[PDB]
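Down below is the structure, laid out as structure tokens.
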Amino acid sequence: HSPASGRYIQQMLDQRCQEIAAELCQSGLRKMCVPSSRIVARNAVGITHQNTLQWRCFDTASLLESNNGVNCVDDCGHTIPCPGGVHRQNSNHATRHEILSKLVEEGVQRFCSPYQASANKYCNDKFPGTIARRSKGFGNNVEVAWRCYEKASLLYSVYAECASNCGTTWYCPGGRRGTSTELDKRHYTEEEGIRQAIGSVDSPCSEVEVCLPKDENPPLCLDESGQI
Ligand SMILES: CC(=O)N[C@@H]1[C@@H](O[C@@H]2O[C@H](CO)[C@H](O)[C@H](O[C@]3(C(=O)O)C[C@H](O)[C@@H](NC(C)=O)[C@H]([C@H](O)[C@H](O)CO)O3)[C@H]2O)[C@H](O)[C@@H](CO)O[C@H]1O
Ligand SMILES: [Cl-]
């Protein structure tokens, strides 16, 4: 068991999209009659005129290899660029924003570390739209620090440090490579402010328990070992 996000919200959205595609197929929508391996949930634009970010069930065969980028979701409900792009003329998808949004809300309650939630809230309050990671900055692929990252600048396929549900080291999808592209500048380093936000969270365990983090809330709280 790795100290890493299980990406449980994304898994649930993909499974719900597979069911929705199957239902549309039964309604006669031929292009939705596919195996489950062809269907994922992505938060993205759609065809021409569908210019807002919405949750949609996409046939992966209709997605472009690169980008109109598509976004996946972390277990605190934040959308982050994932591999691929929308073909604005040829996309094969079903927009299902309400049900998929509701599933994200339900998932956040289950899976989002209160420590990470606090760090994310600090970042969004100070720099709207940003989320917290301890990851790379611009043109340096070694150094990590707690920063408020513009979500568009993160890579879902790259895991980066985040806060567990015990306020301990954890890794989450949505990270930086430390490259030197323009996107690599889109962050605000906030070591003191993020650390304070994390330290302000009340423990799920008593002062007489050891917190062992888990990929779902709550963590394990074990009775501290006695002076045996
Ligand atoms: C704002 C400024 O110039 N501050 C001076 C200090 O510089 C900042 O130091 C921090 C170290 O914590 C960062 O290296 C700085 O760079 C970034 C960052 O926060 O990582 C780089 C980002 O690309 C940039 N984000 C953008 C352009 O979108 C981000 C923001 O500009 C700032 O965070 C906004 O506050 O900065 C760097 O700006 C300097 O260390 C100090 C003494 O030398 O004096 C500060 O005034
Ligand atoms: Cl996560």
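Note that chain A carries Swiss-Prot numbering, so the residues on display, from first to last, are 29-95, 99-259.
Positions of Cβ are set from backbone N, Cα and C atoms, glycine also.
DSSP assigns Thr126 (mutagenesis position) to a strand. Cβ contacts within 10 Å of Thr126 (mutagenesis position), excluding its own Cβ and spanning all protein chains shown: 16. According to Swiss-Prot, the mutagenesis experiment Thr126 to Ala carries the following note: Abolishes binding to host cell surface. Reduces binding to fetuin, a host glycoprotein, ability to activate host bone marrow-derived macrophages and dendritic cells and virulence in mice; when associated with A-220.
Looking at Swiss-Prot, you'll find the mutagenesis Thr220 to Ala noted as follows: Abolishes binding to host cell surface. Reduces binding to fetuin, a host glycoprotein, ability to activate host bone marrow-derived macrophages and dendritic cells and virulence in mice; when associated with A-126. Mapped onto three states, the DSSP output places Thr220 (mutagenesis position) in strand.
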Across 3 unmodelled residues, the distance in Å between the CA atoms of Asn95 and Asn99: 6
Nearest-integer angstrom distance between the alpha carbons (Cα) of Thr126 (mutagenesis position) and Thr220 (mutagenesis position): 36
